Amino acid sequence: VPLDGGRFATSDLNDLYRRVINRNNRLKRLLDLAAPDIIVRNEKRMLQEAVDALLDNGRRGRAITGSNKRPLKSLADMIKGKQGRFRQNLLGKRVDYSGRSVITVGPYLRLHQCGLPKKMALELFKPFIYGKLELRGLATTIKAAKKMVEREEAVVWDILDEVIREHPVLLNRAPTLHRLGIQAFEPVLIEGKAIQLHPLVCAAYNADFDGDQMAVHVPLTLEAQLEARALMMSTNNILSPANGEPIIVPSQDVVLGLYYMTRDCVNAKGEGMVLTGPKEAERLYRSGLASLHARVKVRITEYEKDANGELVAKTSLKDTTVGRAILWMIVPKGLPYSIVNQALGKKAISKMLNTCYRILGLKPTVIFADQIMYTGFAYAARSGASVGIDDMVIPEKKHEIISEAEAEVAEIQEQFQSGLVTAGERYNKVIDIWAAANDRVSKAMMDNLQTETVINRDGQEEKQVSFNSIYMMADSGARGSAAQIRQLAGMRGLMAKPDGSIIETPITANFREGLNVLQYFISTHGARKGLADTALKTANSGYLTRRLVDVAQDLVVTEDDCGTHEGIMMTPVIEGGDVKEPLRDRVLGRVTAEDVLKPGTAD
Amino acid sequence: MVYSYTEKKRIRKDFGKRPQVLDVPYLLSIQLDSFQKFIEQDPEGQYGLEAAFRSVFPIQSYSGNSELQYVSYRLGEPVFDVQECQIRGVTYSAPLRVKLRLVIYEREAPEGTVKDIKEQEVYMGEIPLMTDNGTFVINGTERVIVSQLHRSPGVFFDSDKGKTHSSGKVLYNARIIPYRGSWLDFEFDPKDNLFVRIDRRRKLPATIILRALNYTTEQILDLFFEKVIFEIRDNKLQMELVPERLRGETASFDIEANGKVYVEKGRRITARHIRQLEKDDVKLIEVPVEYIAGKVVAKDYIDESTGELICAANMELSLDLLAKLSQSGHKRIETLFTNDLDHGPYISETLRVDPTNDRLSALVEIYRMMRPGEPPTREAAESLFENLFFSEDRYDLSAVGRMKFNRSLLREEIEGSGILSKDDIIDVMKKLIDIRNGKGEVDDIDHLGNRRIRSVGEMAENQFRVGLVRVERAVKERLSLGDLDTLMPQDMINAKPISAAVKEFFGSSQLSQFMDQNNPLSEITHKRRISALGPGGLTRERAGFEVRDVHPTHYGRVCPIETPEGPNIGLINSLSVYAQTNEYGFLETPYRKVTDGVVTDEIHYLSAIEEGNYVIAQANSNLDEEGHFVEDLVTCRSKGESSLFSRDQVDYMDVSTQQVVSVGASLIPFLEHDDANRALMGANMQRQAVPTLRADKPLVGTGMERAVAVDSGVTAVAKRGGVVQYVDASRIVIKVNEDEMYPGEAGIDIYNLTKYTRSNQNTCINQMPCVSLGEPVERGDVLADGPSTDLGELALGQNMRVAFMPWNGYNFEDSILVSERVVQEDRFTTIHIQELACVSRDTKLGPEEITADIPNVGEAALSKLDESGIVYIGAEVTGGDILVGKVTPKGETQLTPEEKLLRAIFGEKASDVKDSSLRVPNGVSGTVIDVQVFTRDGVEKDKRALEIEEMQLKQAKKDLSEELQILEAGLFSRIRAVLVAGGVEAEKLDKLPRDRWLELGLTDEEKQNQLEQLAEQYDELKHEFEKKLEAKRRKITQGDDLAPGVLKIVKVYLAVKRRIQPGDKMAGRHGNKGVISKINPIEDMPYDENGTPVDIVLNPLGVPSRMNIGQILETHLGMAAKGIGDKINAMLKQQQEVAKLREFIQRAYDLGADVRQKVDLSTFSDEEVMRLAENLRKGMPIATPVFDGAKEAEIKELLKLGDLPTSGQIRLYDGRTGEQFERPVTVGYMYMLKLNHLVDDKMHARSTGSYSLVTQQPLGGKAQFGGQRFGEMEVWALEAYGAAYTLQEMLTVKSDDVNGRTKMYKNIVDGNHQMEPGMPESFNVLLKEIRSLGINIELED
Amino acid sequence: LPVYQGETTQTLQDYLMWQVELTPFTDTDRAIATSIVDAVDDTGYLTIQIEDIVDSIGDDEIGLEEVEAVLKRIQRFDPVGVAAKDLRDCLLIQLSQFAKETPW
């Protein structure tokens, strides 16, 4: 590995080896003349020492370098350590068709797609591009192809797209927390400097499409293609293979719109408007209707696959909501339109999804979810959903609750001053007082922003589901929870822990009121802590994890049946007050032993 | 009176509630004062080299009757100019020349000086000057000498209790960290016994030190323990006791109190019992002999007759030995106390545990540990012990260390010796054992009273001292060897080691770091950080978490959110707005004394030890005009747990809301609702800026960016100039005023700006001028303008209007959706410049020559090349054509009949050289802005090179000619005026110079005399000018020093310019990011009621999740400012009345809460209003404090005054089908900026990449069209696929296989669709490494 | 380390071999081409004559005409004027590569 233009510098690659050869020669010169004992013994000792250093410098002695006190890495220090031939060498190597890819967000192009940027392309497709050109005879010579590529014909764009059609690639995220992050999907040529994905596998690749990356994978063999399109395909990566649980579900603002569609303040315009359904698009789409519609009757022809392998339609005249009838047009046949009979929430979105996926089938359910995403992507703008200062309105009871908690604290302090209340008694009681006042103010604010609204009607009082955006967020269930609003709405809370102890003064203000100097400086310990928490704990986590993966490197099923009744029993953990969980999931997909029988005797 | 003339062009709306008292400091006091003192000559040798030389200076020969002295030292003025070094490539370094004094004294004469060489000075190296902008200039690059903040030297009473004990015990250690030497430790073991530790080795006896320290066991006990008299004469078994002295033990029996038994037998000790016992005098009262048996003998007594060693010391008394002693030795003997209730010996135990009893034996074990073998000869151990700690030139801990221990000893003085002292460690063990038994509070690590940030100046002082010792020894050696000489004090003078060490510790290290010039903030802060990393602090980022907490004394010290995203977080602490430095090594913060409640204007710089003392409040408060307090109950900090404090409680007041933050955040926009998560995320996205095409000023920032510029130093401040003369596309000339003019100088300023100059990390950083002409300028005024700022504001960015509303799949969470306008509007374009070069290398096979005569080459490639090969300056680049056209000469050809016929046919080539040329980097293209070249002396080619030489000369020449002309005018006028009143009409003296008729004799007396003098001075100036000219011209072709390798070193530089694109990374100061990924045309941008195609649509589905209440708080403000501009803009578009827009302005400034005073129509003359508006060109600039910013009611107020939705609700028309949709949204114009990690800095592909020579492994990562390396968690997941063929190709197709990649490409062309694995070659490599190790390695069948 | 950058290179003759591998060739054709490649000069002229190559092939079936045909099929593959063989017809092949549209 020459450095300066002049000298090679295989330092210890031979400097150890060369020193060894040199001393060896010196010996071959010396002891053959009946060596003096002192010299010969010292030399042989150095010889053992140096040979060891070449094999294990660290055991005894040291093999430090010129201008560097650091020792020399012996022959197995090329075997031992983090960066050896035993560095990530059970397959951790630098690869061919990929690299350091930036990402876009695929408003269009449903899951049966993957947005591959055209810029990175054809430096991939080039071997295949040349194969196509020669098969097309577009350049009888390889150099002819090389220049015509260096010429960059647009007919090449045509050829690449034709290849880019029937050849998906594989996509992935890095710190591979799963077999869930990496996707194979239908690649598509696109123009810019980022690759777009459907709002689907946003969970799969598991990062979040900000300053980040994804990966490019070239399934070279046809078997690679068939497998990834059948295995690495996200066309099946819904249910959490561990949890069984469908990971794939719209949970972003597509939900927010889905909710906005089926709601009703009290009674919108012509709330008694009723139809059969195909023209609801005409009416609300023309005018006269809002998704805020109440009591709109609708002749609904639900279908049930009640017949064995056969669905029987069934026409009702159910009254429903505007967007309810709409998404009823979205759904396929089987679900009772009572599926559409909902306030239509996030968990519900998942729930209908589950009902379907149990019910219909894979392509069916997938298409349903996809168009679901489509409709939501329409509605959220068809909503839009402003935000603003006033949607934060503090319930007025806050000032009085504060005055009262302060009164309690002052009473505790005066009691401690009288000596009747111990300081620790003062502390525990004051903690209780603050907690109680906090709960009270929390309830006050929540009522201020619960389903609380006065609307015009015949009764002139129809307290309905209100219309603040943030409370709607906590409700339908997209981004945040009640805790988020409260801190931005109620006081900062106790949050009183420099390290573990409870700071007496509680941080008492919301994002509405700002904060205080001491308040913010207080707020910093836990924040830097939690960041450092994710930081350092990733480490021990991965360590244990690899420990496991090694510990499970050979695990497989080789037999179908054991022919044995031995096992352990599956029983509910009626633990604490009750069962933390029903004994339902723990054996949901079970195969009990020959021990299953009815509660009746001999039954 | 905000004259603020350069700021009279544009000011920000303020609402800053609390009023300024002491503004920002120079914001650069740090990397300035220390090095300033480093090259400061002081009356006392007290700092810098003043002491450091005073250390290792005088060398006395090995009794050669010869000693060495010195007079004074000099560091030079420059070699080259700063930019000159930038051009050539040189380290800005200045020599150190020190006068030496070498005296030969005659023998047999007591210091009888005989001969002296007190006349030979040594230039001991070329030392580097810290820059005016505090930078380095060594070997070229831009670097920051990052300091360290680390543990102070002194007494640290370590606890080390709990979990490390692993025994359910709380330990009590004693840690001392000297600045020089090892560490002496008095550890404690689980056995209630102390342990001696030094330099992290095996345990040493606690008693080892004392006995080795000539301390007898008798002395050791007499000091260590207090002994009762215990006078039992005539078998009285009576002892003298004080119930105050020892108490708290139940009286077992034989408890009688001066007659009457006050303590019953078996009666528990009572405070009433102790009080009554103290009430009456107590003599020696008989005690049970059982109290003797446990009693340990204090003194060693011998019998009165025989000096027997009976009753050895540190031994519990034995009744039989008690009788023997009471009969033989005496009646009274010293005994022990060891009140285990309140005390514990812990010393007699280790004294018994002590194996060596003599000072020699004790000193011997010390070496036996230190040297495992090589037993000393009773002098080597003694010498090692004395020179180990009793030496002044080996440990010399610290004088601040002296103050530190002395305070830790509560010693009235604080100035000590760096050397060891016995009373020190004695009291040290005393305190350790005392706190173990409980006497005071142990120290604290993450608390601030104990650390210092270790500067640069003494660091270099130290490196110099380190070298000074290294040569002092050889100085002594030469003074011993061949001392028979009276030569110059240069005999062993080799400064090469000195220069090498100073450079290396500075240069190639981690102590400093190559400074980057991203946006002004990069330097605004990367000169302002404190971390423990390096030689000091936390030797690894691993091995520490506890100090990474939010420290309580640390507030106005480190910045509040400023720490990286990762492993060095929590510890890279950012100096504060109120930052000062302690007297010793630490940092304080100024503080207004709340004197009797009244806030003294006096600010006292306050640090940790002081900080916990007085009573300290929070500023977010009102204060009365008398200075009286608003509320009587004020939450206040006393010792890190703040609480309400009386109006008679708080002792001080701070400065201002800037107390809590540095600037490295304080340029954060309106965090009053920002999440802390958002907070640190935001700032560590804040510095990521690089400049754009046009600078457009932030509309609502914090208010200091002007000041930041005042120190950001990227434009020209106007020091001492009065009238601007010449400003040109690279020149600015300003002629000073006489009142401020110092005579004998020209009195005019010519300042040069570097256009098109790549910066530290290769940006566009162009200082571009301000005024046009005919302008007055005040002292220090900015006129240039470096990048990404405009007319005086550190704005990494500019207002683009945007709206928050979900839409159509482009807004999942984190996409930023701007429409086609800015792509047309260029708003934020890029311009970046990477460097280039070439080399010559006169070789053994022959010098390579730059002639663009590459054999077998195309003319077009050569066509851009000129005769030099230096391509004509100014062309485009695309592809990889050769830029520098060099050829490598090779060995000559023989008769060579084939080559003979070749040179006969073509000739002139003979293949004598090979095309050895330089080209444009792959995929990297552009056009040049300037170039460079280094010709070492010894070659004078100068092909296209003399062009730059000449252009440079032209510039400099025109430059000198200016001053020449000006002073020439002064003189010619002085002459024609001297010719005035001489009857000499100016028609003649104007007609020709003519030496003014060569003193025509108008007075012929003093006019003759004055004329002679004037012609004299005239020629004098002519000569002086020509002389400076000649020196400069010599400097022109002065020539550079290349390495011995390449004969000439030509350096190239070009440009590349970028616009935001599909795939871009912008962000806003509320820390929200975005992947810019769908730019629609102008139509689909949502249309307003006036239809205005709004620019940027974001996802809104997060404003709660990370607390983006601040982003919308702005957005309200931002819409408001666009509106305020709209009103004024229509007003001007009407060309309305001057006072019309005037009242508009005064009103717009006048609404809201009362903060600060700004008023027009009494100060600005009308055109100052005229321009003041003409600049007011899209919105009124507005500034708020982070923590004293505006109130929301003000926003609601502002939104009506210019006819805007204070609600912020307003409809729109859709961009494709255009039905007005619900949700009347809020929108704004919140400024955006661009970070590094460019989209163009990303994408990369390769299908046949470099399989290595070693392992035929990939080239690397895009490095030569290299690629990625797969992921192990992913590969295991792949196993989850069982994607067997995928693995098969990934390791056979997608590994090193030449024999496999070849057949694979062949088939891939052939459409065969198969892979041939064979066998991995890394397998062969490892198999060899096994056979390389002691292993026969093979595979059977 | 022992490897540092550890990247291999073409050295031209192997770059010629890279093209030969993609070029259609027989075992005797591959052997003749490889032998021709073996004695190759830096300038790109043929070190040994066609007759020496025929002797090196050591095949009576291998003749001067077959050697010439193999060399010519490989004479201008990369670059023009490779294996010049007493360069003179090499510049001739180089010009022949240029179109006749060039005057003179």
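By the numbers in Swiss-Prot, the shown part of chain A spans 253-855.
Keep in mind that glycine also has a Cβ here, set from the backbone N, Cα and C atoms.
The Cβ neighbour count for A:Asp460 (Mg(2+) binding site), using a 10 Å radius and every protein chain shown, is 14. The annotation Mg(2+) binding site is assigned in Swiss-Prot to A:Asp460, A:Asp462, A:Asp464 on the grounds of experimental evidence.
When other Cβ atoms within 10 Å of the Cβ of A:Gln504 (mutagenesis position) are tallied across all protein chains shown, the result is 23. Here the residue is the original one, while Swiss-Prot reports the published mutagenesis A:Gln504 to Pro with the comment Resistant to antibiotics salinamide A and B.
A:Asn690 to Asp appears in Swiss-Prot as a mutagenesis experiment; the accompanying note says: Resistant to antibiotics salinamide A and B. Secondary structure from DSSP puts A:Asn690 (mutagenesis position) in a helix. Taking a C-beta cut-off of under 8 angstroms and a sequence separation of 6 or more, A:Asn690 (mutagenesis position) has the following same-chain neighbours: A:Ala657, A:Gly742, A:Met743, A:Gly745, A:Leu746, A:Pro758.
Residues within less than 8 Å, Cβ to Cβ, of A:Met697 (mutagenesis position) and separated from it by at least 6 positions along the same chain comprise A:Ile646, A:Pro647, A:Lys650, A:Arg738, A:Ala741, A:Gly742. Quoted from Swiss-Prot, the note attached to the mutagenesis of A:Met697 to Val states: Resistant to antibiotics salinamide A and B.
Using a Cβ-Cβ cut-off of under 8 Å to chain B, the recorded positions A:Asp462, A:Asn690, A:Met697 reduce to A:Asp462. The secondary structure of A:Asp460 (Mg(2+) binding site), as reduced to three states from DSSP, is coil rather than helix or strand. Residues near A:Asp464 (Mg(2+) binding site) in space but far in sequence (CB under 8 A, at least 6 apart, same chain), listed by position: A:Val354, A:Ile355. Note: the CA-CA distance between A:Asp460 (Mg(2+) binding site) and A:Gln504 (mutagenesis position) rounds to 13 Å. The separation of A:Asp462 (Mg(2+) binding site) from A:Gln504 (mutagenesis position), Cα to Cα, is 16 Å. Cβ contacts within 10 Å of A:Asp462 (Mg(2+) binding site), excluding its own Cβ and spanning all protein chains shown: 16. The DSSP secondary structure for A:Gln504 (mutagenesis position) is coil.
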